[PDB]
Amino acid sequence: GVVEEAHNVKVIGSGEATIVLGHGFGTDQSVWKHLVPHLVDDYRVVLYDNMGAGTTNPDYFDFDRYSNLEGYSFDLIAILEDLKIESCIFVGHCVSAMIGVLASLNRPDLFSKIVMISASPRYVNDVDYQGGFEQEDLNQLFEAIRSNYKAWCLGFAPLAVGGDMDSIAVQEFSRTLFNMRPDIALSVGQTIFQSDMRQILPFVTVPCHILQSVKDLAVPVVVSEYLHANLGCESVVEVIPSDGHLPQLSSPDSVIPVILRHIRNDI
């Protein structure tokens, strides 16, 4: 149907046992390329793209619908309902971790477990919370996006990915970033970076696994500990000895075994 086409939905592999993978800002379902091979023999795997990703039709990007994360959560629930999925393990990268959380508040019955990669409920610092950014840092980022999008993409991609600046992963992310329509990239970047999910964390009821790189430009390690302390569900943290905000793409040898362990084993 239109929902499946519009979000480039793929369903692979075998099982009532179902894993659904949601990607982060600036990438698409291809971020999961090193994980999916190790899931398909044991799970039905669902991949999809967030509306506003470069692989999606910009005519479908509704600036009102996506002015908060709830719009994306409604898309996720829609996909699950369209595919007749009654329960899934949801793996959410970056903003998808919070999209999944929000979807789970509305429909906890649809999720057995959330596995978060590179998640944060809040990026902006305040006097009692370290998110990684001052508002002035974000203001400059948004102005660079507006002023020259390609320049911004080429500078941002090595910082977000980490590691060597000439890596295949840096090149890949630079390409997916620049694939976004500039106005959509700006709008979405503002929505994510200005989001605040902290206050709803006590209401979460689905168990969460909180994974991140020890070095992540957008996610100080204390954020993992904040999620663990404030989520209302059972949770566990594992900080990985990896660099980068898309570590399942750029450092798979160290990262994929950790993700698999948290998918395959319950708290």
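For chain A, we keep the numbers from Swiss-Prot: what you see runs 2-268, in order.
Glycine too: its Cβ is placed from the backbone N, Cα and C atoms.
Cβ neighbours within 10 Å of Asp217 (active site), excluding its own Cβ and spanning all shown chains: 25. Here Swiss-Prot flags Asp217 (among others) as active site.
Cβ neighbour count for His246 (mutagenesis position) (all protein chains, 10 Å cutoff from its Cβ): 26. Residues or ranges marked as active site in Swiss-Prot (evidence: a curator's inference): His246 (among others).
Residues near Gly133 (mutagenesis position) in space but far in sequence (CB under 8 A, at least 6 apart, same chain), listed by position: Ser121, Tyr124, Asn126, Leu218, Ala219, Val220, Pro221, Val224. While the structure shown retains the original residue, Swiss-Prot records the mutagenesis experiment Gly133 to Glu with this note: In kai2-1; loss of function.
Looking at Swiss-Prot, you'll find the mutagenesis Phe134 to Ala noted as follows: Fivefold decreased affinity for karrikin. Neighbours of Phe134 (mutagenesis position), defined as other CB atoms within 10 A of its CB across all chains, total 18.
For the mutagenesis of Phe194 to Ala, Swiss-Prot gives this note: Fivefold decreased affinity for karrikin. The structure shown keeps the original residue. For the recorded site, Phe194 (mutagenesis position), the DSSP three-state label reads helix. If you draw a 10 Å sphere around the CB of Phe194 (mutagenesis position), it holds 22 other CB atoms from the protein chains shown.
Under DSSP, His246 (mutagenesis position) is assigned to coil, being neither helix nor strand in the three-state scheme. Under mutagenesis, Swiss-Prot gives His246 to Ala with this note: Threefold decreased affinity for karrikin.
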